[PDB]
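Step one of this worksheet: look at the structure below.
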There are 4 protein chains.
Amino acid sequence: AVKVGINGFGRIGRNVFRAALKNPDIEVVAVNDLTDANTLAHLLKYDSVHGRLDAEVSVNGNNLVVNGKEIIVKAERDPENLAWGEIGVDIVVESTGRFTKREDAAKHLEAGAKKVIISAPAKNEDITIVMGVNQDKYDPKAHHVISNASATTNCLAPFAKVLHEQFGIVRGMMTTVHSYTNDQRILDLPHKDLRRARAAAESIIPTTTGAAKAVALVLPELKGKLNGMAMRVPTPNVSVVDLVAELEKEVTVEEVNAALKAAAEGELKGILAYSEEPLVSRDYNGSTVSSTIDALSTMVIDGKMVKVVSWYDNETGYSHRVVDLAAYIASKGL
Amino acid sequence: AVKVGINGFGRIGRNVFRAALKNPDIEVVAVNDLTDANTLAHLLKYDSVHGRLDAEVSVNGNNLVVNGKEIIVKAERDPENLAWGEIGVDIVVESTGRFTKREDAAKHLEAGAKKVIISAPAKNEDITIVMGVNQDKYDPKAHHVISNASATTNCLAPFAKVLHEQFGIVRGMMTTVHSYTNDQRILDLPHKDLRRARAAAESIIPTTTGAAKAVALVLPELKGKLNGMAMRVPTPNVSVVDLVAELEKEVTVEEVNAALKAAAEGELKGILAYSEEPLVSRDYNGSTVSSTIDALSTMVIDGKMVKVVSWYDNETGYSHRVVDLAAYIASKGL
Amino acid sequence: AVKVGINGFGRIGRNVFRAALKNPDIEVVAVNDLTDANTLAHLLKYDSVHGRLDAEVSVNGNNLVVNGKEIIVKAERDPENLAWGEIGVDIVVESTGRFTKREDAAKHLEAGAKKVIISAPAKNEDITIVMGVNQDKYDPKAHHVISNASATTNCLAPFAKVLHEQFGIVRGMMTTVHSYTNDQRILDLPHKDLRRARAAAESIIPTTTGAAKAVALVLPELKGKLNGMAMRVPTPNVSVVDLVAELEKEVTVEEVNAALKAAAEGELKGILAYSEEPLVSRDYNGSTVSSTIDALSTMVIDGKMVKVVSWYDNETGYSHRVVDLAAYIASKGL
Amino acid sequence: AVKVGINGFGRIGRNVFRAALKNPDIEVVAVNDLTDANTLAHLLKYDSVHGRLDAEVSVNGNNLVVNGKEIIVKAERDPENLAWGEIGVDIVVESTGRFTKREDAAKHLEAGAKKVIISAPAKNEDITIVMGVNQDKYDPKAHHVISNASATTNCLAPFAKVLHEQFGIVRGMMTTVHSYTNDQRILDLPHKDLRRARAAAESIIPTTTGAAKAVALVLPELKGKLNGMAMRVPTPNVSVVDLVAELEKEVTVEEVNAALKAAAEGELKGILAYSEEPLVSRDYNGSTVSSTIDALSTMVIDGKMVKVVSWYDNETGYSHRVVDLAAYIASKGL
Ligand SMILES: NC(=O)c1ccc[n+]([C@@H]2O[C@H](COP(=O)([O-])OP(=O)(O)OC[C@H]3O[C@@H](n4cnc5c(N)ncnc54)[C@H](O)[C@@H]3O)[C@@H](O)[C@H]2O)c1
Ligand SMILES: NC(=O)c1ccc[n+]([C@@H]2O[C@H](COP(=O)([O-])OP(=O)(O)OC[C@H]3O[C@@H](n4cnc5c(N)ncnc54)[C@H](O)[C@@H]3O)[C@@H](O)[C@H]2O)c1
Ligand SMILES: NC(=O)c1ccc[n+]([C@@H]2O[C@H](COP(=O)([O-])OP(=O)(O)OC[C@H]3O[C@@H](n4cnc5c(N)ncnc54)[C@H](O)[C@@H]3O)[C@@H](O)[C@H]2O)c1
Ligand SMILES: NC(=O)c1ccc[n+]([C@@H]2O[C@H](COP(=O)([O-])OP(=O)(O)OC[C@H]3O[C@@H](n4cnc5c(N)ncnc54)[C@H](O)[C@@H]3O)[C@@H](O)[C@H]2O)c1
Ligand SMILES: O=C[C@H](O)COP(=O)(O)O
Ligand SMILES: O=C[C@H](O)COP(=O)(O)O
Ligand SMILES: O=C[C@H](O)COP(=O)(O)O
Ligand SMILES: O=C[C@H](O)COP(=O)(O)O
C-alpha cells in the first residue's frame, strides 16, 4: 500500500527488500545505489548468507523486475537528487551508512519524501524507535526523520525493558560478540578505527558501540546506567549480546528466565524470543525476531548480579524491524 | 637441569617443548603419544599457528633429534607402562586431556615419576597452582599431583588478584571469547557438550567454563564471588577474558589501569602485562605472559562497576607457565 | 517400500536420511553410530551447513521419532552385531568411513542385510556405480557389495562421459578444490596423511585422490587416461572439479558448452546441470545434482586442450545419488 | 644507495618496505597513501599476516621513523603532485592499484622520478619483467615505465621456462588457488567482477586472470600456448599455481622433478625453489622466493601430459622481486 524507496541496497537494504516482499502493506517501488540494475539484481538473487531469493528476479532496461513488478533503479550518490516525490515515494529507508546525520537524511524529504527511516543510530533525528519498546511515542505530526537504532540496541532494549520493569536495573555492562560487517577490512587497510582496519576474518577485534548508551533513547529511565563494547569475530552474520547487570530486587535464575519467557510469549511476542536449547550462531541465521534469550546461559550471583545472553540475526531481524516500523508509521497516516 | 617427560605431545605438549628449549633448567628427554617419531617430528617442525620451529629437527630410530639432543619417543596408551623411572624422568607434564583425575595421573608416579603436572583443571589433585598467584603454597612433601589450571584461569586469576587487593571484589562475572581447540568438532559430530559438537569454524559457540570458579582454588577469598562462560569463535589461537565486577571501593578508569600497570611491572611482571595499544588477537599470537590488559577497554559505571579485558595466547602463555611451574617445583627438591 | 539401514549417521549418513525423507520408495528404519539417540536427534534437527530439518524430531527410548515414524538407533562398533536381518533391513548404507574394504563391508551381509552400498571408493567391491553413467551394469545376482564412488567422481564422470562421446578424450588431469571434511583436523594432530594433519580452516591443503582414476571404473574406455589431486580449503561444504584434457578433435568454448548443456537437459537431466551464471560455492549449498557446469569458466587453448569447471555439493548431491542408487538396486529385485 | 618512493603503502607497499629494510642498496625515503602518518605507522608495526615488524617504528610530525631513519609521508590522491624530484626519488614503486595504465603511471616521471615500477600487470608499459626470466631485456635508455607483472606470473614463468626449455610445451592450462586480496569484498557488495563481489571468506570464488597469457610477455615462445583462471579461497595469504601441460617429449615424474630441482639449485636459485616436504599454505607464509615446486604433487599421465604445482607467498615473494628489480634497474644507471 505505502510506496517505499530504499537508499543504499546493501546488506540491510536488500534484506529489508526481502522482508518487504512478505508484507502486503509495503511496496518497494525504487532503490538507489552506485551500480547498475544487472549488479543489484544479481546480488539480490544470490546471497552468500541467506541463500537464493525465493522469487523471480530479472532486468528490464536498467530497472529491476521482481515477481512481475518493475522496481526503478537509481544511481545518485547525492540523496538530494533522488526526486522521490516524482514517483510517489512516501517512505525512504536510508541504509547507505553515510547519511545518519539529520542534515543528510533530510535531503530525502527535500526530494519529496514524507518520512525517512535511518537504518542505524542517528544524529539530530526526531526520535529513535525500537519496535516493541517505544513505537507508541511516534508522533506523525512531529516526526519525519526517524532512526530504527542499531541491531545491537534492538537486541538489548527488549530484554533490558523486561529486567528493569520486573527487577529494576541499578547498573550494567554489555559486550556484543558480533559478526564482521562491510565496515571492516579484508586485509589491514586504513580505517578511522585502528582496530577495524585489521583483517576481519583473522581476529577477534575489540571495538566501540553506543548500543548500551543508546538504550536510554527508548528507555529513558536507564539513562546513564548502561555501558558496553563489541568484539567483532570471524563469522559473516548473526551476533549475540552479553549483559551483566546489578539488580535492585533479589532474584534467582529461574525468576529471571520466567520473566523473559513471559514477555517473549506475551507483550513482546515476535520481537523477543526465548530458547532453552543449546544452539550456536548458525542456527539463528534467518531468524526474524530482534532478540532470542539463550536461557541456558542465564546466571546469578548473590541474587543481585545477573548475566543474560541473547542472540540476534543482525541482518534479518533488523531488516524485519525496518519493514515493521514502516508499516507502523504508515498506519498512523501520511 | 631437571629431567622432564611429556605425555601427550599435542598443542600444549609441543608448545611446552618449544618453551622448554629456551629454559636451561628444564630438560625434556622423552615424549609419549599415539603415533610414530616421523609424525611427531613433522608436527614439531611445522606449526600452522606458530610457524617453522627455529631449530634443527630430525629423526633417528624412535627418537626425535633437536639441535643435536635426542628425545625418546614412546607410544603407550596406558601411562602405567611409561617406565619414566628407567630413564630418570622426575617431572611428567600430563597433557593428553584424558588423565585429569588424580587416580589416572598418578599412574605416572607408579611408573617411576616424581611429580606430575596436569596441564588442565583436575579432580582430586593435591593442589592447583597459578604461577604468580599461589605457587608459594606448593608443598614438596605432600604435593605430588599438581594442576596448572586452565589457560583461562591463568589469564583471569592474575588481574583478579590485583583488583581484589586494591579495590576488593564483591562479585563479578566473566566471558572469554576463546579460539577453538582440538576438543571441538570440524563438522557437527557427537560430543558430550552439544554446543561443542557443532562446526567450530562456522559459528559463535557458547559453552561452559569453570575458570571463574576455579579462581577460588588460587584465591580462596573469592570463593563464590565469581562465575562465567565461554564463547568459542572461528580463530585458531589467542583468546580474551572479559570481566565485569562490582568493587568494594569507589574507582575511576585511570585508577584501575594505573593499578594494573603497576602490578605488571612489579609483582606480576612476566605473568601480567599491560597494553595501551589498539591491537587485535593476531597481535598476541606468540605472547609468553599469562594475561595482558587491554587498557583502552577499561570502563566504569557509578565508580563501582568495572569492566576489564585481558588477552592471552592460550597455547604459548600457558605452556610457558607449565615450564615455570616445572622449574619451580624442581627448585623445591624432588 | 524398501527397508534401509544407515551405518554411520554422520555428514553423509544424516544427509542421506534427509534425501530419503523425500523418496517414498525408501524407508530408513534404523541407524547405527557410536553415541546416544539424544545426540543423534539433536544433530539431525540442527545442521550447521544445511539448517534446521523441516520435520518434527524427538526421541523415544532408543528410537528417533521423525514425523511420527520410529527409527531404531543402534550403537554397535562391530558391524557384525547389527542384526539387520532381524528387522528386515535389505539395503545398508555404509557411511562410517571405516569399512570400505569388501571384507569389512560384507559384515553387514553376515548380519542379515542383502545389499551394502559403500558411500565411498572401495577395495574389492563387486562393482562401483555412478548414477547416470553405468547403473545399467549392476547385476542383482552377482553384485552384493556396491560402491557409489566418491562425490568427486560423481561430479567428474558425468561430464567426462559427454566430452569423451562428443569430442574424444586423449588424456586429462583434474584438481578438485574441496571443502574440508571430518577426516581432517582442527589443529595440527596426528594423521596418516601429513597434509590432512594440519589445521583445516587455516590453509590450502594439497592431498591425493583417486577420483580421476576411478572414472575408469564407470567409463572403462578412459582407463589410464586420467589422474588428479585435491586441495582442501577453508570452506565447510561444496566443492568444484577442474578438468584439463587433451581432445582428439578441434573444438571451441561454444561447442563444448553447447554439448554439455544439451546433455544436462537431455540424457543426464537431474545428474548433470548447466549454469551460465557467475556464482560462487555458497550458492550451490543444497544443490541435489551430481555436477553443475560453470559455463563461464570453460576455456580452450590451441584448439585441442580444454578446461571444464563443475560444481558439486559434496554432501547433498552425493547423498541424493546414494538414495537414487538404493531405489535402483531395489527395483532390480532383492 | 638508490632513493625509492612508494605510492600506495598497502599490502605490497608495506611488504616491499620490509624487503627494502634488508637490502642496503635500496633506500625508501618517502611513502604516499590516503591517510596519516599515525595510521600508516600502526599498520607498519602490527601486521595481521606477517606479525609485528622487527624494528623501531614511530611518528615525528607528519613523518614515520624506522630504526632512526625518517620517512616522508604524503597524502596526495594525484601522483602528479608528489614532487618526487624535489626529494631526490629516482625510482617509484607504483602499488596503489589505480595507476596501471602508462599515461597514469607516467605522472610519477612528470613529478620528477626517473623510473616507475608498476607492481602489477600493466597497459602500454615500456616492458614487463620477471626477475630470473627476462631482466636482461631491460633497456635503461628506452624503459621508464616498467611492470613487474603479477605474483601469479612470477610464480608460473620460472618453472614454465624450465619445462619448455627441457621438454618443450605444446600448450597448457593453469589454475591458481589464490588467497583473497583487498580487491575482494568482506560481504556481498557491488564490484565490476560479480564473482569478486561475493563474501571473500565464505566461498571458493572463480575469477579471471591474465597470468597465463602474461607469460608470453616474458617468454615470447609461449605466446598463445598458455591460458588459465583463478580460484580465490578463504585464506589471507599464500597461493599456489597448478599447471597442466602437453609436452613435446615423453617424460617421467622423476625426470620432470629432477629438471626442476636442477634449475632451483642453479639457473633459478633464489627465484625457483624445490620442496619434497608435504607442506600446506601456512608453511609458506614469509617465503621470499617467487616459486617453490611441491615435488610430491608432480604427476605425469600417458607420458606427455604433466601437472606441476608451485607455492608462492603472493605478498612477500613478489615484494622481494620488486626490490630486486629496483636494485637491478639502478645498477644499469639512472
Ligand atoms: N549489517 C548489519 O549487521 C547492520 C545491522 C543494522 C543496521 N546496519 C546499518 O545499516 C547501514 C548499512 O549497512 P550495511 O551493512 O547494509 O552496509 P553495506 O556496506 O552492505 O551497504 C551499503 C550500500 O550503500 C551503497 N552506497 C554507498 N554510498 C552510497 C551513496 N552515496 N548513495 C547511494 N548508495 C550508496 C553501497 O554501494 C552499498 O550497496 C549502516 O548505517 C549500518 O550501521 C547494519
Ligand atoms: N589448547 C589450549 O588452548 C589449552 C590451554 C590450556 C590447557 N589445555 C589443556 O591441555 C590438555 C591437552 O590439550 P591440547 O589442546 O594440547 O589437545 P590436543 O588434542 O592438541 O593434544 C592431545 C595429545 O594427546 C594425545 N593422546 C591422547 N590420548 C593419549 C594417550 N592415551 N596416551 C598418550 N597420548 C595421547 C593425542 O594424540 C594428542 O597429540 C587438555 O587437558 C586441555 O584442556 C589446552
Ligand atoms: N563429506 C563428504 O563430502 C563426503 C562425500 C562423499 C562420500 N563421503 C564418504 O562417506 C564416508 C563418511 O564420511 P562423512 O563425511 O559422513 O564422515 P563423518 O565423520 O561426518 O561421519 C562418520 C560417522 O560414522 C560414525 N562411526 C565411526 N566409526 C563407527 C563405527 N565403527 N560404527 C558405527 N559408526 C561409526 C561416526 O561417529 C560419525 O557419525 C567416508 O567413507 C567418506 O569418504 C564423504
Ligand atoms: N596483494 C597481493 O597478493 C598482490 C601481489 C602482487 C601484486 N599486487 C598488486 O599490487 C597493487 C596493490 O595491491 P595491494 O594488495 O597492496 O592493495 P591494497 O588495497 O592493500 O593497497 C593499496 C593502497 O593504495 C592506497 N591508495 C589508493 N588510491 C591511492 C591513490 N590515489 N594515491 C595514493 N594512495 C592510494 C590505499 O589506501 C592502500 O593503502 C595492485 O595493483 C595489485 O594488483 C597484489
Ligand atoms: O549490529 C550492529 C550495528 O548495526 C553494526 O553497524 P556497522 O555497519 O557500522 O558495522
Ligand atoms: O583455555 C581454555 C581451556 O584450557 C581449553 O581446554 P580445551 O582443550 O578443552 O579446549
Ligand atoms: O568428496 C570427496 C570425498 O568423498 C571426501 O572423503 P573424506 O571423508 O575422506 O574427506
Ligand atoms: O597474485 C596475484 C595478483 O597479483 C592478484 O592481484 P589483486 O590485487 O587484483 O588481487
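Per Swiss-Prot, chain A residues shown: 2-335, in order.
Every residue, even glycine, has its Cβ placed from backbone N, Cα and C.
Residues annotated as NAD(+) binding site in Swiss-Prot, with experimental evidence given as evidence: A:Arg12, A:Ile13, A:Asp34, A:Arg78, A:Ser120, A:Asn183, A:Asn315. Mutagenesis annotation in Swiss-Prot: A:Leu190 to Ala, described as In mutant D32G-S, a strong alteration of the affinity for NAD is observed; when associated with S-191. In mutant B-S, the recognition of NAD is slightly affected; when associated with 35-T--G-37 and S-191; the structure shown retains the original residue. Quoted from Swiss-Prot, the note on mutagenesis experiment A:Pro191 to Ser is: In mutant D32G-S, a strong alteration of the affinity for NAD is observed; when associated with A-190. In mutant B-S, the recognition of NAD is slightly affected; when associated with 35-T--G-37 and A-190.
According to DSSP, A:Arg12 (NAD(+) binding site) is assigned to a helical segment. For A:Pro191 (mutagenesis position), the spatially nearest entry among the binding-site residues A:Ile13, A:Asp34, A:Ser120, A:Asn183, A:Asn315 is A:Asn183, judged by CA separation. Here the recorded positions are A:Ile13, A:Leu190, and the one whose Cβ sees the fewest other Cβ atoms within 10 Å is A:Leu190. Counting in whole angstrom, A:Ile13 (NAD(+) binding site) lies 24 from A:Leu190 (mutagenesis position) by their C-alpha atoms. Among the recorded positions listed (A:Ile13, A:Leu190, A:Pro191), A:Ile13 have a CB atom closer than 6 Å to some atom of ligand 1, in sequence order.
With respect to their backbone Cα atoms, A:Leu190 (mutagenesis position) and A:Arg12 (NAD(+) binding site) stand 21 Å from each other. Counting only residues at least six positions away in the same chain, the Cβ atoms of A:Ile13, A:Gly14, A:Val17, A:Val94, A:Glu95, A:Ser96, A:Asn149, A:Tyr319, A:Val323 sit under 8 Å from the Cβ of A:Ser120 (NAD(+) binding site).
Chain D has a C-beta under 8 angstroms from the C-beta of A:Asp34, A:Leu190, taken from the recorded positions A:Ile13, A:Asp34, A:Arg78, A:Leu190, A:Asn315.
Filtering the binding-site residues A:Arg12, A:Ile13, A:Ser120, A:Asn183, A:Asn315 for a Cβ under 8 angstroms from any Cβ of chain C leaves an empty list. Note on the binding-site residues A:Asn183, A:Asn315: the fewest other CB atoms within 10 A surround the CB of A:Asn183. When the recorded positions A:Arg12, A:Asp34, A:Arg78, A:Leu190, A:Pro191, A:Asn315 are checked against ligand 5, A:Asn315 have a Cβ within less than 6 Å of one of its atoms. Pairwise Cα distances among A:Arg12, A:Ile13, A:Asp34, A:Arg78, A:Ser120, A:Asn183, A:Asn315, the recorded NAD(+)-binding residues, top out at 25 Å. Proximity of A:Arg78 (NAD(+) binding site) to non-local residues of its own chain (separation of 6 or more, Cβ distance below 8 Å) is seen for A:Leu35, given in sequence order. In the three-state DSSP classification, A:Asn183 (NAD(+) binding site) falls within coil. Here the Cβ of A:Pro191 (mutagenesis position) has 17 other Cβ atoms within 10 Å, regardless of which shown protein chain they belong to.
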